[PDB]
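Note sheet for the following structure.
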Amino acid sequence: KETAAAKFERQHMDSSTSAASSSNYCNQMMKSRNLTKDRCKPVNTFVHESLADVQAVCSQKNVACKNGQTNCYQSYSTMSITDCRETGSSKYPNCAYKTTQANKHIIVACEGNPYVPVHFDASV
DNA sequence: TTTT
């Protein structure tokens, strides 16, 4: 079983690109990390930061969770994020999404020993 | 699957 934080890594992290490449980039990656298998995920955002620095967001701004929990954390900084939004046409099987690239703050939920991201919560 |  994939750990919650490994899951996070797979689902939210593309450190080997500073930003989006094509507009196909969401389609390439959503599918690359298997978010298009039974799921057709509605949206997914990808931080183009090193890991080391994204678990750094755990010790930063302690903000509420969109969903009402106290263990979320705002990035003191701006991070480049690509966001992939399901386009009407995307039909699971063969899913499609709009690649939007941004520098923004991201809020992730943390837990465990060690404290790390398990949940990508929001961006601002 | 409303993205822990």
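What you see of chain A is 27-150, where the numbers are those given in Swiss-Prot.
Header says: X-ray crystallography, 2.5 Å.
Here the Cβ of each residue, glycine as well, is placed from N, Cα and C on the backbone.
Within the same chain, residues at least six positions away from A:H38 (mutagenesis position) with a Cβ under 8 Å of its Cβ are A:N70, A:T71, A:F72, A:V73, A:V134, A:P143, A:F146. Per Swiss-Prot, the feature active site, proton acceptor maps to A:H38.
DSSP gives A:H145 (mutagenesis position) a strand state. When other Cβ atoms within 10 Å of the Cβ of A:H145 (mutagenesis position) are tallied across all protein chains shown, the result is 21. As annotated by Swiss-Prot, active site, proton donor applies to A:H145.
Swiss-Prot lists A:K33, A:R36, A:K67, A:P68, A:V69, A:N70, A:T71, A:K92, A:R111 with the feature substrate binding site. In the three-state DSSP classification, A:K33 (substrate binding site) falls within a helix. In sequence order, A:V144 are the residues of the chain that are 6 or more apart from A:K33 (substrate binding site) and have a CB within less than 8 Å of its CB.
Quoted from Swiss-Prot, the note on mutagenesis experiment A:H38 to A is: Loss of activity.
The note that Swiss-Prot attaches to the published mutagenesis A:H145 to A is: Loss of activity.
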Greatest inter-residue Cα distance in Å for the substrate-binding set A:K33, A:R36, A:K67, A:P68, A:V69, A:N70, A:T71, A:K92, A:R111
22
If I take the alpha carbons of A:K67 (substrate binding site) and A:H145 (mutagenesis position), what is the distance between them in whole Å?
15
